[PDB]
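Asker: Quick one: the structure is below, questions incoming.
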There are 4 protein chains.
Amino acid sequence: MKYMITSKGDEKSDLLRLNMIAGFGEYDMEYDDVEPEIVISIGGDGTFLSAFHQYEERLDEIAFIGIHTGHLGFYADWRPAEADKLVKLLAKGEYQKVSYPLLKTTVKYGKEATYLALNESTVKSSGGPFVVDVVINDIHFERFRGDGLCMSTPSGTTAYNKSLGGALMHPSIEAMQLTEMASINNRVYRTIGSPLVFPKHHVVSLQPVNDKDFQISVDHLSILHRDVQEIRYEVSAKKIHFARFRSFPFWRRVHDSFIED
Amino acid sequence: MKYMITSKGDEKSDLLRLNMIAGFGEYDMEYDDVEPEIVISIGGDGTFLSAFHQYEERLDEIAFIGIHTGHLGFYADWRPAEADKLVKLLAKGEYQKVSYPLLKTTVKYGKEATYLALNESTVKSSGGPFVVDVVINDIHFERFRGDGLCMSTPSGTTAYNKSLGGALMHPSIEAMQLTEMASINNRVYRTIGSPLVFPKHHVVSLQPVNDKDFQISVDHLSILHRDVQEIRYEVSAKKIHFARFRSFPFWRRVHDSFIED
Amino acid sequence: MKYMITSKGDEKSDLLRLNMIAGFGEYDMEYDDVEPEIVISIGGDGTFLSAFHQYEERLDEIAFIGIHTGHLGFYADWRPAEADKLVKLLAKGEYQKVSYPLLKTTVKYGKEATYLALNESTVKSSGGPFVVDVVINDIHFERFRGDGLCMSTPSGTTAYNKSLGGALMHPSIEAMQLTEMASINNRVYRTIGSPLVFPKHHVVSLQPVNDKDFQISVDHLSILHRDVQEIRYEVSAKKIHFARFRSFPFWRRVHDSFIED
Amino acid sequence: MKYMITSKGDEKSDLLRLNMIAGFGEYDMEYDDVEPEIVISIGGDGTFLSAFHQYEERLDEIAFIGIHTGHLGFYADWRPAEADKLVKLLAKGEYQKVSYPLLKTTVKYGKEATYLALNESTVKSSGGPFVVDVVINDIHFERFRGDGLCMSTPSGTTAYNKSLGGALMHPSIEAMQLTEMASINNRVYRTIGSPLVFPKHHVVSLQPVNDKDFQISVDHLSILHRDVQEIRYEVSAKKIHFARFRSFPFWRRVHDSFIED
Ligand SMILES: CC(=O)NCCCN(CC#Cc1nc2c(N)ncnc2n1[C@@H]1O[C@H](CO)[C@@H](O)[C@H]1O)C[C@H]1O[C@@H](n2cnc3c(N)ncnc32)[C@H](O)[C@@H]1O
Ligand SMILES: CC(=O)NCCCN(CC#Cc1nc2c(N)ncnc2n1[C@@H]1O[C@H](CO)[C@@H](O)[C@H]1O)C[C@H]1O[C@@H](n2cnc3c(N)ncnc32)[C@H](O)[C@@H]1O
Ligand SMILES: CC(=O)NCCCN(CC#Cc1nc2c(N)ncnc2n1[C@@H]1O[C@H](CO)[C@@H](O)[C@H]1O)C[C@H]1O[C@@H](n2cnc3c(N)ncnc32)[C@H](O)[C@@H]1O
Ligand SMILES: CC(=O)NCCCN(CC#Cc1nc2c(N)ncnc2n1[C@@H]1O[C@H](CO)[C@@H](O)[C@H]1O)C[C@H]1O[C@@H](n2cnc3c(N)ncnc32)[C@H](O)[C@@H]1O
């Protein structure tokens, strides 16, 4: 059907993209970057993140594919030299689709705004001290003082979450995971410390204690939100779909990225 | 129906048990510690652990209830003074049952043996160096050198898992979590470090590299296994059932145990 | 001799300060906030930090004293009700002086600027990715990618350093300690991870890899430095002096602040 | 003067040792494994540890040297191919000596026994629960419940201490560092968590709460001590001496062992 290709913009990526476009022309494959059904990303995990967000409004009508021109990525897990074999199988079809959970973030003001994260959503302070009350399903759980908090999808657990001490979880688990950034713990101030892993339908809510200005990030983009009253996290009802041509198990991707390849 | 009561054996616990037995006599409640349908545990989490294991062969035909005569427990989350109101509702019935996942451990020799964990199963060395190959769904993931490994149920994540840096996960998630004990990491030796959270049907397998003698624990009991060829972990097909009379959310139990009460 | 008193500015602190000033008047004690020999700080650790920095140019000619009107502080470790007994002993004198090491930070441009930290000096990115080469005594040790780095005095180790996983060290040790904030570690990127504790005369130097704009903090104040070529850390030749009237061991202050009081 | 050589016992090590012995014969170098002044260790850090302990009673009268026939060691930091150049300089002399602090452990009964550690001394339980009161300079600091405690020399901080989260400290710092193994922390039980770094002359003392049987290790050897009343740690008055022929800075050894080589 219809397809498009994003590129990191370096010479490798642009040239591989132009080459793939020519291969597609040799099939009944029409390039449409408006309503594609296949989105190919050429570059790294960042390039793939950008492609996801470019088309987050047609997630149900798209299967994504990642080609890494640099080191192996977690989302771009196909090698540039397999590119021709890829165009081939994309044309004849018959591939299976694989779905990863996403994270929904809602920001309320005194008005609302929602975002969808593939990696994670984080909250920090606009400079001043970061103090937030953490409420779980309307139960006040803790008062967090520190640098910030990170809420991660399953596939995001090998990203920022990992650097904060979070657990890696298999993407077939419909869950989200909360980790702390440098929490203060003394006689006066008390956080759980451990990461927290939440199931579908649980709502984690952050509420300001003094300052109501926070730097909120969603994947690679950071927005300053003024006069904030609440930040709601929950596992999204929407999912991202991957075109899969081949067995490449998550734990193998983990081993290849972190242990040895 | 039929019921039984275990006690920690201190005076508080024995006396509360004898008192509850008298209250049950005032209903059509017959004490049977052979095929009970209700198992009451009076004491702490250890006492409850012992009660689970005493009756692990009739898990489908039993609902458990925990009374803590000391500090609040995670499994024994009812207070001693609510004991009379408890006997009451146990008799009239109409309570709901709540189910937590369990962990299945298989130990192979050169013969087999399986165990069921409510908290966690751990592996350490019989003194010598602990070196094990970790295989995930038949894929060699890492060679672990260190003090040992811990595999935890969801409800076990607030126990040993927590002290090892693991994430706390809500018990409605059918999963198991692997954490490291003091792994060596240098130029030569490489582990993931992060905890790992596995879904149902995944099989984590530990295989010896030199020494084949390990100290294996399952909840509060530690068995020395000689001439071991494999230790298989997976989320069990069996589940533990709790009689629930009242809303006491897991995250509240967490907040009460660790943040403040 | 000459003395001055800073206050947090709340009613407790101002009133205690005015009361102490009256007690001093009853001795040969002259209030001079220009060249004091005794600096009293009334409030919390922040108030004390501000007092240290107000007079960092006469550190050799001053003995500091902290009064906490809130919870116990690490620098303000005297209780408000002992205030009269304090004025007493300050007048008759004969107290001993205690000295804690400080941290020297030098920032070079393309010009120079040095700062003195009592708690710690940190470095983060002006938004973009934080990538810095870490050089120890001119030997390239690691390329750090992550949120930032923290360099701590001994007395600072119970502050930000503690929240980052650093070790607590007794203030009689002339050293500084470097900790990581969320470092990325994968096949491509490699940091030591462990905190590092440096002796006197060692020079840790941070050098930019791409972006040369960093947010640099020294205790409670954060400065944006543009066109930065180097940040040099070393244990300072200058030390802070405390008037001591009483044995209050560091490890007891630690136990009281973090374990129980 | 007099010298001796230990070997790991594999063919590489034995053959290199016999070769070095022949080179020494070509000088006024007499082999004496009773009162040597130079102790050469051929193998790995374990082999070197064994050599230190073989001669711990003549530490003031010996300079140690490590040759690694496997990967680089922290104590055996000379390569096998530099062996001839080594025998050379050992004969003509004029080398400088470098000294690392050691750890003194005293075990009291109801009688006494002291040990000297180059890496670290650890304490665990004989199976039952490990509960110990930690007293610092006679001040009760904390009640530790968990798997055990580790007390490390500076040069030991890259060994077991490192795997437990401890800080790496430069060996010129006369100090010792205490780290926790899986401590329980909840409403009831409270430890500091952070590693602790102690200066010379401080005494950390462990005292039993119930069980008085512990597995105590000193470097590579583990002794079961029954009816124990106290374990005292302090920085030793004795130091280990290294023959140094060449600049090989500690932080470079760290970088080479852990970052890349
Ligand atoms: C300041 C800065 O770094 N700007 C962001 C530029 C990169 N991007 C793109 C990416 C990605 C990605 N996605 C994945 C993935 N899903 N799984 C595994 N690796 C992945 N990666 C790998 O992350 C490594 C570091 O760029 C690269 O090698 C990628 O292969 C934003 C993502 O950065 C993550 N992050 C931000 N502060 C972090 C920190 N302090 N520590 C660790 N992670 C951090 C965050 O997650 C965000 O979503
Ligand atoms: C040597 C020794 O301790 N012998 C075991 C005696 C206790 N038992 C009974 C229990 C329990 C329990 N079950 C739960 C639960 N599910 N959730 C939360 N708390 C719970 N608890 C609480 O654990 C605290 C410590 O006893 C108590 O206060 C309980 O309220 C064995 C259980 O000990 C756990 N463990 C063993 N080494 C540990 C360590 N180093 N660190 C932390 N945990 C450790 C392990 O899990 C085992 O399954
Ligand atoms: C954003 C923000 O917090 N603004 C700073 C306002 C406070 N100030 C004053 C203080 C202090 C202090 N000095 C000591 C001391 N020497 N020892 C022990 N406690 C101490 N305290 C205690 O720190 C607790 C938290 O304010 C209070 O309870 C004090 O009793 C700046 C100091 O904040 C430290 N910090 C900054 N991000 C931190 C983090 N994420 N985590 C932990 N620490 C962090 C940093 O060290 C700086 O130097
Ligand atoms: C059960 C077992 O392992 N038996 C001990 C056999 C090894 N020996 C010899 C050694 C050594 C050594 N000394 C140094 C040194 N000073 N600096 C850096 N590396 C060093 N190494 C390196 O340690 C790596 C692991 O053998 C090797 O690669 C060596 O190059 C005992 C030493 O093991 C240490 N340990 C014990 N449980 C540990 C754990 N769980 N995690 C990390 N460390 C652990 C402990 O320190 C003891 O003192």
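Here chain C follows Swiss-Prot, giving residues 1-110, 114-264 in order.
So this one's X-ray crystallography, 2.3 Å, going by the header.
Even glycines carry a Cβ here, placed using N, Cα and C.
Found this in Swiss-Prot, in case it helps:
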type     : residues                                                                                                     : note
ACT_SITE : C:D45                                                                                                        : active site, proton acceptor
BINDING  : C:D45, C:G46, C:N122, C:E123, C:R148, C:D150, C:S158, C:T161, C:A162, C:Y163, C:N164, C:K165, C:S166, C:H223 : NAD(+) binding site
MUTAGEN  : C:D45 to N                                                                                                   : Only minor changes in the structure and a 10-fold decrease in the kinase activity
MUTAGEN  : C:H223 to E                                                                                                  : Twice less active than the wild-type. Its activity toward DTA is increased 2-fold
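A description of the local structural setting of each listed feature is requested, covering burial, neighbours and distances.
Answerer: The Cβ of C:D45 (mutagenesis position) has 24 other Cβ atoms within 10 Å, all protein chains considered.
Mapped onto three states, the DSSP output places C:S158 (NAD(+) binding site) in helix. Within 10 Å of the C-beta of C:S158 (NAD(+) binding site) we count 23 further C-beta atoms, all protein chains included.
All protein chains included, C:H223 (mutagenesis position) registers 11 other Cβ atoms within 10 Å of its own Cβ.
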Asker: Those recorded positions, C:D45, C:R148, C:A162, C:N164: which ones have a Cβ sitting under 6 Å from ligand 3?
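Answerer: The ones that qualify, in sequence order, are C:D45, C:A162.
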Asker: Specify the count of other C-beta atoms within 10 Å of the C-beta of C:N122 (NAD(+) binding site).
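Answerer: Around the Cβ of C:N122 (NAD(+) binding site), 26 other Cβ atoms lie within 10 Å.
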Asker: When you put C:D45 (mutagenesis position) at the centre and draw a 10 Å sphere around its Cα, which of the binding-site residues C:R148, C:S158, C:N164, C:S166 have their Cα inside it?
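Answerer: Checking Cα-Cα distances against C:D45 (mutagenesis position), none of the binding-site residues falls within 10 Å.
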Asker: Using the alpha carbons only, what distance in Å do you get between C:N164 (NAD(+) binding site) and C:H223 (mutagenesis position) once rounded?
Answerer: 14
Asker: Hey, of C:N122, C:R148, C:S166, which of those binding-site residues are within 10 Å of C:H223 (mutagenesis position), Cα to Cα?
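Answerer: Those near C:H223 (mutagenesis position) - Cα within 10 Å - are C:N122, in sequence order.
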Asker: With 3 residues not built between them, what is the whole-number Cα-Cα distance in Å for C:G110 and C:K114?
Answerer: 6
Asker: Taking only same-chain residues 6+ apart in sequence, whose CB is under 8 Å from that of C:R148 (NAD(+) binding site), what do you get?
Answerer: C:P132, C:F133, C:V134, C:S186, C:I187, C:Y192, C:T194
Asker: Within its own chain, what residues at least 6 apart in sequence put their Cβ under 8 Å from the Cβ of C:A162 (NAD(+) binding site), listed in sequence order?
Answerer: C:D45, C:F74, C:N122, C:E123, C:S155
Asker: Near chain A: which of the recorded positions C:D45, C:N122, C:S158, C:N164, C:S166 have their Cβ closer than 8 Å to one of its Cβ atoms?
Answerer: C:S166
Asker: Sequence gap of 6 or more, C-beta under 8 Å: which same-chain residues meet both conditions with respect to C:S166 (NAD(+) binding site)?
Answerer: none
Asker: Going by DSSP, give the three-state secondary structure for C:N122 (NAD(+) binding site).
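Answerer: Reduced to three states, the DSSP call for C:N122 (NAD(+) binding site) is coil.
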